[PDB]
Amino acid sequence: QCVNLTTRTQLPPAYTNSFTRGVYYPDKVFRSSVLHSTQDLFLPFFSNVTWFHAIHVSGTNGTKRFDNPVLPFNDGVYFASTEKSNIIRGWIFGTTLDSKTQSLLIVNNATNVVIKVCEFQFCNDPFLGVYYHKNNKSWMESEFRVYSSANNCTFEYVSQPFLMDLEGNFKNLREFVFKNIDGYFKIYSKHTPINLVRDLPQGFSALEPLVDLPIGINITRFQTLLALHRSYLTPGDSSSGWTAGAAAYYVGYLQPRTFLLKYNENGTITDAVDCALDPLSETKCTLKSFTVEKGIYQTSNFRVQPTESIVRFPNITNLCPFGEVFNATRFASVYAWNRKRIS
Amino acid sequence: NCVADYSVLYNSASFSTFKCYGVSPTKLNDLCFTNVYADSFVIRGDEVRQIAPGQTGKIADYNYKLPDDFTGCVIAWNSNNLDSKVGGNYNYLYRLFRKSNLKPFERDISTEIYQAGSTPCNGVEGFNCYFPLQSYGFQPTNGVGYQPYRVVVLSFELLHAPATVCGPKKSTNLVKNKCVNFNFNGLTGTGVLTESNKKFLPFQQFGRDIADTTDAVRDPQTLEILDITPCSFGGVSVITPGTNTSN
Amino acid sequence: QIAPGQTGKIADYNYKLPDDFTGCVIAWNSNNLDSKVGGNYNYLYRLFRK
Amino acid sequence: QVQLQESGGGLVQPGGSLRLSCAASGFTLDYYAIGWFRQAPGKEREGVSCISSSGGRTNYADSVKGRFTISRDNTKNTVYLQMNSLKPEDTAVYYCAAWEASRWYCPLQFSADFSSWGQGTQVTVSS
Amino acid sequence: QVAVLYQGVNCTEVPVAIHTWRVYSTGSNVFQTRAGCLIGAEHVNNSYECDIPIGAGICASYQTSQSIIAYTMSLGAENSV
Amino acid sequence: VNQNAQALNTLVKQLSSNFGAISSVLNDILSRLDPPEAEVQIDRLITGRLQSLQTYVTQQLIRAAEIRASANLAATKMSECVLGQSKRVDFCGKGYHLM
Amino acid sequence: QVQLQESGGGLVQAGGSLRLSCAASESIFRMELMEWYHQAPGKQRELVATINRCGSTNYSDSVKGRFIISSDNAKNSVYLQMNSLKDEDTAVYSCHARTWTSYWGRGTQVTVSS
Amino acid sequence: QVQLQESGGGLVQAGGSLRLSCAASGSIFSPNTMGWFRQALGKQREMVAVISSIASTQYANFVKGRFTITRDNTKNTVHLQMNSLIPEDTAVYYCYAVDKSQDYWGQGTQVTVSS
Amino acid sequence: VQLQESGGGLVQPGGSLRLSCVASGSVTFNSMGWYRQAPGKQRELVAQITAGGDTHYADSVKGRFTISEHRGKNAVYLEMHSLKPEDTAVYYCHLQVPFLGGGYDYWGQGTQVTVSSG
Ligand SMILES: *[C@@H]1O[C@H](CO)[C@@H](O)[C@H](O)[C@H]1NC(C)=O
Ligand SMILES: *[C@@H]1O[C@H](CO)[C@@H](O)[C@H](O)[C@H]1NC(C)=O
Ligand SMILES: *[C@@H]1O[C@H](CO)[C@@H](O)[C@H](O)[C@H]1NC(C)=O
Ligand SMILES: *[C@@H]1O[C@H](CO)[C@@H](O)[C@H](O)[C@H]1NC(C)=O
Ligand SMILES: *[C@@H]1O[C@H](CO)[C@@H](O)[C@H](O)[C@H]1NC(C)=O
Ligand SMILES: *[C@@H]1O[C@H](CO)[C@@H](O)[C@H](O)[C@H]1NC(C)=O
Ligand SMILES: *[C@@H]1O[C@H](CO)[C@@H](O)[C@H](O)[C@H]1NC(C)=O
Ligand SMILES: *[C@@H]1O[C@H](CO)[C@@H](O)[C@H](O)[C@H]1NC(C)=O
Ligand SMILES: *[C@@H]1O[C@H](CO)[C@@H](O)[C@H](O)[C@H]1NC(C)=O
Ligand SMILES: *[C@@H]1O[C@H](CO)[C@@H](O)[C@H](O)[C@H]1NC(C)=O
Ligand SMILES: *[C@@H]1O[C@H](CO)[C@@H](O)[C@H](O)[C@H]1NC(C)=O
Ligand SMILES: *[C@@H]1O[C@H](CO)[C@@H](O)[C@H](O)[C@H]1NC(C)=O
């Protein structure tokens, strides 16, 4: 089943931005030494993404509390992860995240991958716990408490068991562009190695589509599963987790924009320009080039929009002779007929 | 993920409705489809016309809306002896009242009682409170416009994606360096094919460096990439002296 | 199914009209002249053709 | 696209009243003379009433003489058959049809062939 | 650094009509030229050659206080014989 | 050099618009629909493409006229400034002309 | 929409500490460069400190070791903690940030009594 | 094929009570809507209550203030509580499952009260 | 979808065949594996090649199968000698694309090899 954990305390996190990150291949065609303009939902340049520590030390003593709150899901999410000990293990998607509604789940079962879609009874604090002891042979014994029950699940996937661990600044970073569109679950992913980092560094890398999943379900919310290096029954304070949750992840929300992508001769996306960021970017987009010589260029046309629509016809008149008809004290007979004129 | 033969399906008791918009049925078998959607329901005769792109009516605006750019074929079978009973088959509900019209392929099942007046019904019938979903009195003795019709709309997407449903046309042997009329997974063209040294990403199929012509392609049978060149052409000019000078 | 530019059983296997057809089709109901109590099978109907 | 639609039928009590609406789409009903027809279960099609294209000439059946009234709205492309003092003998499906003048003389009391037959509505009188 | 010229419109209007980058009144001095409303450049009394043609005798140039300046064009060095 | 190319580029780009039809490529329509509706699409397509070609031809004609005027001026300059010594002021170069 | 508005100046004693809180409604990170300038009475304006988007920071000679730049990435603002103030630091300290177009605030006055 | 297991009919005197119940044993994809329809001989279908699993009540004015519906989330079962029946209300009730794909109907439960 | 596979045909016992998981362009991996399954039995590994070049083989395929790699055409080939009738199966090529520390192999496509005297 599941284990009830402590309160998240609604801790206030810091923030950071994707400095020209998150561009993927929106099409299944190959172009060489071209510049293209694409209308598609991307991650805006220099936009602020919310970053979550895997383990948050409210105090340096070891008051470590997991930081993985529920987050809305609108038009897909960009998910970055910096880590070196596979602390992140998967994600869970749905609308209400219970047996009331259909839901989707991707998890890492110790060394395999699992993809399941049905109406899981997710608990309030789903997690994977792993703990070891030098005595005997424990070596990262695990407890899986992600959901309660699963019924009538349609799609299933299992894979081969393989992943090592430590059971030193080579924090690897993983990028994902999760988007549910047309009943499909496109997962653009990229794995790249970086070293000598504390937060996400500034860099450029095209993101490739790993897999599409036919799920055809309603999705309005999502969560994450983090590998607990501890156990709720005997929770240690410090060093129970991994480097006090220095390894972390970052969540950004995509918006539908236009982008100018530069395919080199090898077909690998090298540079990108966001048209809706700066007047100079608009000039570059309208010139279909990355360098612009000295001069004055006309990009677009600006117009003022009406604020409120107003309709008026002339009410100008007197009240009207109706009360003397309906509210009259006496009424005429049925043969001496009383018609009153109204104008 | 199926090889479909709609030609055999066409010869099915000569059913009246084979209304395919965006595709001709006789040529439908040759063209093949990325995905297929089959949507079924039961309709009345007079409302049959409402199942069409850019059509108005109670069902189009309240029950089932088709896109203005709809591509696909509507098929219907008469169901007088199947769906109609003597006492009336009221198992089918139609939404007569809605707060707003319907987008194409929009099924947002709302059972709320719509408020005809100003007072909120609060899910309670009464004054100016009517339930939208009305049953239908289908009977064998009912009129042709008031009798059941089993309707299935087959919707298709001709996207630039690897097709899954194709008809039983057998692929022939590949020929190289000779100008041919090629048909690669529904992509038809004419030109000369050659061995290309380009590199394709594992999820990339086509290639177009001038934004209108696919210069390269990937064959599904054998994964070798092939680049395509036009079949060559050119004007012909005539060099002549004066006519009476010589011929 | 007689009108040009339309496809049907008669339009394709009995009487196909050209796209640039110049003329008039005339039709009238014949129930007191053609239809017979025992059934008038004397009129033919072609359905299958190459 | 030449369609004729019968709207306004139903189950009515004898001695009541009802109105029928014949709707034309895809063509001009003003240029066509309209005549309603009924075929009860077990009965042949007998002429209800005929109205000319201009509306100045009207035909009626003695079985419904003084009870069935015909009017047309050429502006709205509709022809109406008003029925009063209904009887169970009128329980039949009703069609409206369009055809031209079959002979000289303006009135169309003589029956003839009919071009466009509508879907039809069944009006039942029983109590 | 660049400048934005709304051609033929008073400056009491630019910030609030259009529905992307924003302008902000403090973003510049919001010069008002005969050609329109100019945003992102200052005003210099001195006159030089027309580096960039704006219109109505106004020309803009770059100097290292906004990096872009707009001035009234000088037809040439004055001389008397 | 650029102008011509640019115009021609636009011409090719004009082939990528459906011009109010349901497709921008002819073979798709020819392999999908029967002739009665096929022709209804093809007439729109040819109308659009023919209009684009007419516009391109007119632009080329005007540009050719301007280039003809420039070539005539160049021929006159070659005939006068080079083949002899000119006295027209500022026709050949600033100052008194030598060669 | 005042933008780059400064606050935190006034009367102070020599050797004390003070804080000023130039904060802007626009996104802090898109600035890509924001600096500090002060204008001593009878003296032309002089650059104080700078910070770009990458994180590189420079100070002039009369800046290093006494008050350094910082910018919390929770509320959009830049922090320059005045420490151990002297009588020759009396000026009109101003903050400036430049997106595609330059921005300027009115600055704040700082006076040290000695 | 979703089978609606209807039970709880019979004969009851005027002013009595019953406890109807229908269970959906099908796949039940996504959120569902649970409804009860009243069908009398010689008449059409009139719903009783199409209350969904969440909200919207959906109570008719014909039997307002007398009938209530209880839902069991564990087994996805809805029980139609019956009380203070008036002989005008006697008819055949049918379980109604809306589901996400298509709607289903039960086999009917006979209700007859008279005195 | 990415990778696609083909190749393989029916043969007589005691022959030699040349199976291949045909390449689908440049992809990253560390462990390319050959896999088999026959009806009525579970699926077992046939071969495995690391990026460095280490080979892992099943017990029953020792001394009879050889794996080769071609970075020019990115193709992994398997030449099988000394075929016995027990080798009839459907064969796959499982990948080693790094997905969250390793996962999501692309063996999902197979080629049918039948060995029988008839
Ligand atoms: C515990 O952490 C607090 C910080 O909240 C610190 O003040 C205190 O000295 C620490 N005590 C120990 C024993 O680590
Ligand atoms: C994870 O669960 C799957 C079944 O859901 C199982 O086949 C697999 O062996 C499990 N992982 C491990 C490491 O046991
Ligand atoms: C020691 O580890 C083994 C794992 O094989 C386990 O079965 C056993 O229960 C452990 N013993 C203790 C005392 O933890
Ligand atoms: C998904 O569920 C939400 C409920 O919060 C609803 O508002 C939305 O319309 C649903 N979307 C679809 C496509 O069903
Ligand atoms: C294409 O990429 C390869 C390696 O990824 C590189 O060796 C080659 O130089 C690139 N092409 C060009 C033209 O540089
Ligand atoms: C029209 O205006 C007069 C006075 O301006 C007012 O008394 C009257 O009520 C108005 N009519 C309506 C319909 O509001
Ligand atoms: C008649 O007069 C009474 C009292 O003066 C008023 O309440 C009522 O509204 C009037 N009738 C109408 C129709 O306004
Ligand atoms: C015929 O040719 C001769 C010389 O070959 C020439 O003089 C004469 O003009 C030609 N005739 C015509 C009609 O051009
Ligand atoms: C805008 O500026 C022009 C400058 O000539 C002036 O004439 C006009 O009155 C101004 N409009 C407003 C609304 O201030
Ligand atoms: C110089 O420019 C200022 C505006 O910045 C103006 O007030 C002043 O009159 C100008 N002086 C001259 C001599 O043009
Ligand atoms: C980014 O940070 C700023 C302040 O640091 C904050 O106002 C803004 O809301 C953040 N962005 C998002 C998307 O929350
Ligand atoms: C679907 O799940 C529900 C409960 O989760 C169960 O009652 C029902 O029998 C299931 N349907 C099928 C077809 O197994």
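Chain F is numbered as in Swiss-Prot; the shown residues are, in order, 952-1050.
Method of determination (from the header): electron microscopy, 3.4 Å.
From the backbone N, Cα and C atoms, a Cβ is placed for every residue, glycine too.
Annotation note: F:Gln954 (variant position) sits in a helical segment as assigned by DSSP. Under its natural variant annotations, Swiss-Prot gives F:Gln954 to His the following note: In strain: Omicron/BA.1, Omicron/BA.2, Omicron/BA.2.12.1, Omicron/BA.2.75, Omicron/BA.4, Omicron/BA.5, Omicron/BQ.1.1, Omicron/XBB.1.5, Omicron/EG.5.1.
Under its natural variant annotations, Swiss-Prot gives F:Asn969 to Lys the following note: In strain: Omicron/BA.1, Omicron/BA.2, Omicron/BA.2.12.1, Omicron/BA.2.75, Omicron/BA.4, Omicron/BA.5, Omicron/BQ.1.1, Omicron/XBB.1.5, Omicron/EG.5.1. Note: F:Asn969 (variant position) has non-local neighbours F:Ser975, F:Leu996, i.e. same-chain residues 6+ apart with C-beta under 8 A of its own C-beta. According to its DSSP assignment, F:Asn969 (variant position) is coil.
In Swiss-Prot, a natural variant is listed as F:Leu981 to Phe, annotated with the note In strain: Omicron/BA.1. For the recorded site, F:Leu981 (variant position), the DSSP three-state label reads helix. Within 10 Å of the Cβ of F:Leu981 (variant position) there are 15 other Cβ atoms, across all protein chains.
A sphere of 10 angstroms centred on the C-beta of F:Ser982 (variant position) encloses 17 other C-beta atoms. Quoting Swiss-Prot on the natural variant F:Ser982 to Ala: In strain: Alpha/B.1.1.7.
In Swiss-Prot, a published natural variant is listed as F:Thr1027 to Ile, annotated In strain: Gamma/P.1. Of all Cβ atoms in the shown protein chains, 11 besides its own fall within 10 Å of the Cβ of F:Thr1027 (variant position).
In this structure, the C-alpha atom of F:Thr1027 (variant position) lies 26 angstrom from that of F:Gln954 (variant position). On a Cα basis, F:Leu981 (variant position) lies 35 Å away from F:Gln954 (variant position). Its own atom aside, the Cβ of F:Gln954 (variant position) has 9 Cβ atoms within 10 angstroms in the protein chains shown. Those variant positions from the list F:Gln954, F:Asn969, F:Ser982, F:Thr1027 that have a Cβ under 8 Å from chain B Cβ atoms: F:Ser982.
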